[PDB]
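Reading through the structure tokens given below for one structure.
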Amino acid sequence: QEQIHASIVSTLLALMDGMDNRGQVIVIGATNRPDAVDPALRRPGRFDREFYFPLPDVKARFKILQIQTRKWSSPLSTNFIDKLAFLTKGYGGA
Amino acid sequence: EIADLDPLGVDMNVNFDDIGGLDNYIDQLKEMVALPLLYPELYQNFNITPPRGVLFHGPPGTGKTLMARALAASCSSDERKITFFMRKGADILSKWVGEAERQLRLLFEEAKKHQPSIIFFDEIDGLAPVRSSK
Amino acid sequence: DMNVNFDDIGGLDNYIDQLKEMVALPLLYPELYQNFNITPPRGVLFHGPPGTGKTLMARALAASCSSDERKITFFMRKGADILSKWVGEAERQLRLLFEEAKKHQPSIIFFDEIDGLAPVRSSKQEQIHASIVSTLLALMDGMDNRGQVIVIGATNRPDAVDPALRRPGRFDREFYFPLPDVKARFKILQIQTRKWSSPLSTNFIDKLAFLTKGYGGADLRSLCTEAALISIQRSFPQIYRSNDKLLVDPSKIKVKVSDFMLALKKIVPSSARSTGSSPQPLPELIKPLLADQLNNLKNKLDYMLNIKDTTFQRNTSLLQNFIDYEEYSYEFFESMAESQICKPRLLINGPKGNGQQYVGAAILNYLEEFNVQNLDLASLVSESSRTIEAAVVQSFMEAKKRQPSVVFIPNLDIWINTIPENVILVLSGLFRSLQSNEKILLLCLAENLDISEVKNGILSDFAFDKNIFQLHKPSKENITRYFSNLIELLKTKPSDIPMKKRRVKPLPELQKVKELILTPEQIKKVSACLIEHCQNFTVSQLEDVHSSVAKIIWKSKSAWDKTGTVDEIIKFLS
Amino acid sequence: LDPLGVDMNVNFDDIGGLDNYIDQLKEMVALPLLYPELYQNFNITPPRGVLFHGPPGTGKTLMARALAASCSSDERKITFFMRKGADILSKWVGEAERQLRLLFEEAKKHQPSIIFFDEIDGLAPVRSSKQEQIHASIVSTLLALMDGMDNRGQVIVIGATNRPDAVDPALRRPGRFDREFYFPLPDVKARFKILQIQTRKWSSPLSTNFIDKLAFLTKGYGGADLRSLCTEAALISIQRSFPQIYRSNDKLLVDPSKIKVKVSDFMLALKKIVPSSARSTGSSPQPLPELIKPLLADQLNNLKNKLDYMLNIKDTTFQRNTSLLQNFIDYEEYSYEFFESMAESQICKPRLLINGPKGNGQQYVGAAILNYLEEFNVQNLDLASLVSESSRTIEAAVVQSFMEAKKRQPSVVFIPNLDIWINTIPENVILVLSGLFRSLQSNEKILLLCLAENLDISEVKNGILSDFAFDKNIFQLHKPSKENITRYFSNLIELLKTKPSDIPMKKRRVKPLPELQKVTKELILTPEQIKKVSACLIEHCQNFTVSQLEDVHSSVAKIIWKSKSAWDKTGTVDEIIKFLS
Amino acid sequence: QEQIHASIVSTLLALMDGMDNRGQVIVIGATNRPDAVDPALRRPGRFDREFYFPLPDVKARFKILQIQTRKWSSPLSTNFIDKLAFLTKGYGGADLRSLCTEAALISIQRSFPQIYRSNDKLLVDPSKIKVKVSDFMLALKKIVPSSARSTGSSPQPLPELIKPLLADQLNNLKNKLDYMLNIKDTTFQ
Amino acid sequence: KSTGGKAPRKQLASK
Ligand SMILES: Nc1ncnc2c1ncn2[C@@H]1O[C@H](COP(=O)(O)OP(=O)(O)OP(O)(O)=S)[C@@H](O)[C@H]1O
Ligand SMILES: Nc1ncnc2c1ncn2[C@@H]1O[C@H](COP(=O)(O)OP(=O)(O)OP(O)(O)=S)[C@@H](O)[C@H]1O
Ligand SMILES: Nc1ncnc2c1ncn2[C@@H]1O[C@H](COP(=O)(O)OP(=O)(O)O)[C@@H](O)[C@H]1O
Ligand SMILES: [Mg+2]
């Protein structure tokens, strides 16, 4: 590891432990590789509540395809959007 | 200096007054850390050393981490803090051979350096499993 | 780390003399060594069970020869804490370690758990390990002198160290640190208690030495620590319930026998947390049931194992025979002494449940000098990566390496049922390749085993021909002596039974900084029905009766009319 | 300074048993320098690469040390570069090979150089794609440095290992490490010579007959273990000479002129030294012990004669040369090399099965035969050797042990307890071993030596042991004859008639130690009783095997060792007759 | 493994056949382990050809031994170099170079043994040393070729003693294998 | 898996 990132972790940890109990600042942080963040910030009093963001299931992909389709001039019937939902097991919203 | 060497900054809103149902281990933990700091004249009279090690074991969510954090915030007073190091057996670099020994030696150096210390290993069987395993 | 010297170590006095001729005699008298032009040994491997004083001996060696004139510089390494990710930096750290050990020429390096630093080299393992073992081998005995550097290594199993590290030049000698006997446990308890304000008497500290069978030195240290802590909890409990400092006086706390009993209850030794049998003495309740049979066994073992002779092999230390005795002005007599051992085998058979689990442990208690190697099933199937045949071979190897030794097989009737027959043949071939004078006792205890697997069955190659002892059922007099303690508990008045009595007051503050009616014709009746009930019983069948009657008697522990208790005891035995 | 350390000025005559290799070394380091035109007379390049390999303490580092002392002399400047195992790895990874090249560049600079790579298997292992790329890139750098396109110069590279197969096989090639010198555990002549080298500046020397007995008693000892034997004997002699200096921290006045290492000091050292070739396994095979020599010496002599007839041990008119250079010096040249073929034709199929009763001392006979075969390389195919590996199979263990016998000949494949070994080895493993044996040439000097109890001829003629040609090689161990039993028990009747003043019960010092200054009746034993106890002792043991005789002898030795102080041995004799009858 | 290694391989790929033309640059790579070379490096445009250098056959071993013993002042018979080529299966070129080297060194050690026991120069006559058949046979007994150091030895031809017992049937099996396998390289060399 | 790293970035920091 470099020095400058190691010192960035060494100050972000001390800033998170400095934040008071009457919680008025919340730090949200996002990653696609959670066991590649430093282990220290996952310790109690730090980034400790997690939200897993899985790949969508079939009804979620149906809603996403509807959302992408919404503002087209010529429309798409809901049966075709359901078929395209069942064909895409493994497809994120991107 | 570049390792996992930071003290976990405990909060004073965790003590034994927030733990439920575990009073024997609290009373056994007072003679382990708190009373040798508070009464060093008595442990020296029998020339005894208190036990520097304890294994908390049980099902998840029963308060082993809470007991350790309350132990840290119990005798951290009278301008005499307890420096709390917490490691875990689930780290990506914990099974990293060559590096993990360096990190452990540096952790124990920095725990000897901040003299009243607590090292808490959250999943010690991830770090020290049975050598006769499969 | 504490200051220690050789007087804080108990019962390892043979090895302290061997260490003196390797670290301190070459400094004092270099001309005695270069008279024979012999380099002093500078490598020793301390190995044995944990808690037996290996690190303590390594520290006492450094702080003993260190004085005004010469300082012995002590270097300690933990078990592979020298390792970085790039193996070249770990090479440079071992190389810089030996270079700075050579800069302070009088020095000692201690490698604690050196099997973790230096395993047996293999290609089916990472190259960092073979690289560090190669540079360790070339730093200990390479083409240049390493200086006056003494290398000490500790391990629990010496066979996991690389074998090129076990040869003269590097780790020349290997000292086995055994679990202490009664005499050394006595001396360790005296060592731990000698700085106490009020000391223990000799009768209680010898009672402690006999009560702590199976304890290593770390066990006895933690026992004395827990007894002092229980005495602190008993004397001034208020310090465990206040936020800040109170006022206590050290004059009041004295460690009593009951504190040591409560510490003996909660301290578990590393023999009792292993998986084999624990060589305890015969328990005080069943001792009238099996003492007579057990005594016969001690005579048989004295006969076959020559425990009562000890007229040639009295070598406690090789120096100590030079200190008090005199050198003889044929030595075939030692071969006629070794020739009294022929093939020590002993199978103890008996009926089902006849106290074999007590007898085997009491016999292993009687063979204090012996290295007990266990071949029960739970000791072979315990390690998961170790197969059964390999485990049996390893068990025999460690018995062969450290003689006098026992190869102990409890539950032999189960053992020949689960162990596959080609492991019994491997063990029989292992015992068949022994010289006759070799003191490896084969001690098996069986339960309703026939004689037919011994004569022409599976155990014919082991030669339990005239070495079969029969545990028989206890006699009527043994049963009378057994149940006498039960009726003595029945005769105990409720004044004598220890009530955990409550307090009459609170505890003072510490400031800031009749006739127990029982006629002896009724006692004769319960005695007669207890004897009449237990006709041809085994030890466990007697313990069932003793437990049910002790339950009935402990019901009415505070009653002064013992009539209905007697009626309930005669109602049960019917 | 360490005044008691290893001396660096070791010459080549403080190495015992390695005299071919010293001459073969001195034509790599010295003779191309003195006579460059002889190599120019052919087109030959001298061999500049040698790998020392063998068991630890065999003197591999001692030969490099003696060589570095030899090159630290006048009239020839030879720079010596000593490298330990993987000390060339830098603190970073980009510089490690840059270090190694730098070594050779510097080695090429001083132009006659020697590089000694001690523990070279830790520097250059077998190149693996699953290991680490740095440990293959260092090997590739070393391979292209010992012989790339350009000349490396007049640099002699010496490696040293005890695991040569853990070196990359491209490195052991003419032009890098041409020669491979095998340093064996020394034989009796070399153990004698090392024992003479260790005890040669001693004040009062060891006698030559005692050094012979010490060379016989030590077996499996390397040179390191022989030096440890002499050191422990000297230390035991010091601590029975002056035991006061062990109980006093301050220096006392001691002269090392009253200290003479006696014979019993060496016997006490031999009781306590475990050689390095026996620390991992159990122990070493020993000669036939002195008590049972009457029972088995006459059969063991017939076995030894049969074995050196079969294996041609006794002659060696071609082999066992101490140095071939002395053979060129001291023996004329002949001035048609099938006489070698007729000489090697005297080994057809060395097999020997020793069969006997159920308790007839087969473990003693096997160990004594394994001591008689000193040059041979014993591979132990017992069950306790095959199953003592959870990792390896007992099909691979049989095959690896046979290939270890085949690679380093002469060798013995030793199967003790063959009657057990049939029943608990699966049938196809016995078929697999048989296949390896038939793959060999008749003149291969790999002996198959088997010991068995009550194994019939029906297994050997037509059975699983039929593919090993055991037809004529079937030596039967008889039970001990009556003369052997009589000589066995006469050593015990000699214990019955010893004087209690003559048993070596050594007595306490009645007086204190001569403290050092600091410095600033008769036995009532009738000879008729002796003849009576001898008669009943013989006619009790009528047709006994060796272990039954050891049982009787142990019981009677117990009875005699009870009354070891009594001047009346008359209760003892009737106690023995009460026991036996 | 590390990224320095895959980064060097990716740079070598882009420099051998990348976007820019590399010029009239021949690239040669020697290796003992060709399957430890990246497989994208073994394709036309970068290492088009792959020359497999085998252990030499009988004619090539004869020719290598003829090159090695060429400037020897006392030459060697062609029948003996055919005999040495027959006996060296599994020898590389380095092993035959060492075979002639050790044979010459045994001849030097036998002619002037006194030099190996001196410390200064002793006026050796260089013209009276002669490499004989016996020195080559001792050097054959001495030498393990590099193909057989780690493993066992190579399959050797029929031994000189039992060759009456088996040579006449071995010639039949040789005839059968020549007919079966076209061993004589029938018009295709 | 254990392999080492480059001597760390020089941080020229002058321009
Ligand atoms: N034989 C002994 N005599 C006196 N005190 C002893 C003895 N054995 C152990 N102790 C005490 O118990 C403690 C236990 O530590 P050690 O005995 O050094 O552990 P060890 O097993 O010898 O070595 P390790 O496992 O590498 S720490 C010592 O520090 C002593 O205080
Ligand atoms: N042939 C020998 N003659 C005389 N002394 C010997 C001989 N072999 C070994 N020694 C002695 O034993 C010591 C150890 O020898 P080493 O050469 O260090 O062994 P080694 O071959 O290097 O074994 P390893 O593989 O390094 S453990 C030497 O310093 C000598 O004192
Ligand atoms: N026995 C308990 N008494 C009081 N609170 C508890 C107890 N067990 C768990 N908790 C609450 O749950 C939280 C998380 O439990 P935790 O200590 O992480 O369990 P574990 O040690 O098994 O991982 C604690 O911070 C505490 O507030
Ligand atoms: Mg060496």
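We number chain D the same way Swiss-Prot does; the residues here are 401-735, 756-940, 1318-1378, in that order.
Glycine residues also receive a Cβ, built from the backbone N, Cα and C atoms like all the rest.
Taken verbatim from Swiss-Prot:
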BINDING   D:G454, D:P455, D:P456, D:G457, D:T458, D:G459, D:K460, D:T461  ATP binding site
MUTAGEN   D:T445 to A  Severely decreases phosphorylation, causes a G2/M transition delay, and leads to sensitivity to 6-azauracil (impairs transcriptional elongation); when associated with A-11; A-67; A-94; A-212; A-230; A-241; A-259; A-285; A-304; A-369; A-370 and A-380
MUTAGEN   D:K460 to A  Increases YTA7 binding to the HTA1 open reading frame outside of S-phase. Increases localization of RTT106 and RSC8 to the HTA1 gene locus. Increases nucleosome occupancy at core histone loci. Decreases transcription of HTA1
Identify, in sequence order, the recorded positions in D:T445, D:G454, D:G457, D:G459 that approach chain E with a C-beta to C-beta distance under 8 Å; the answer is 'none' if none do.
D:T445
Which ones in the same chain are close to D:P456 (ATP binding site), with CB under 8 Å and 6+ residues apart in sequence?
D:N562, D:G622, D:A624, D:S676
Would you list, in sequence order, the residues of this chain other than D:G454, D:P455, D:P456, D:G457, D:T458, D:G459, D:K460, D:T461 that have their CB within 8 A of the centroid of the site's CB atoms, where the site is the one recorded for ATP?
D:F452, D:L462, D:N562, D:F583, D:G622, D:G623, D:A624
Just jot down the residues in the same chain as D:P455 (ATP binding site), at least 6 apart in sequence, with C-beta under 8 A of its C-beta; none if empty.
D:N562, D:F583, D:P584, D:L585, D:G622, D:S676, D:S677
What remains of the recorded positions D:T445, D:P455, D:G457, D:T458 after requiring a CB under 6 angstroms from ligand 2 is D:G457, D:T458
Checking the contact step here: among the recorded positions D:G454, D:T458, D:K460, D:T461, which have a Cα within 10 Å of the Cα of D:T445 (mutagenesis position)?
none
So which of D:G454, D:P456, D:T458, D:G459, D:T461, listed as binding-site residues, have a Cβ under 6 Å from an atom of ligand 4?
D:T461
Secondary structure of D:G459 (ATP binding site) (DSSP, helix/strand/coil):
coil
What residues, ordered by sequence, lie under 8 A Cβ-to-Cβ from D:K460 (mutagenesis position) and sit at least six positions away in the same chain?
D:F452, D:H453, D:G454, D:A560, D:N562, D:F583
Distant-in-sequence Cβ neighbours of D:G457 (ATP binding site), under 8 Å, six or more positions away:
D:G622, D:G623, D:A624, D:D625, D:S676
Looking at the binding-site residues D:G454, D:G459, the one with the fewest other Cβ atoms inside 10 Å is D:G454
Residues near D:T461 (ATP binding site) in space but at least six apart in sequence (CB under 8 A):
D:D518, D:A560
Where among the recorded positions D:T445, D:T458 do you find the Cβ with the fewest other Cβ atoms within 10 Å?
D:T445
Where D:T445 (mutagenesis position) falls in three-state DSSP terms:
coil
CB-CB under 8 A to chain C: among binding-site residues D:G454, D:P456, D:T458, D:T461, passing residues in order are D:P456, D:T461
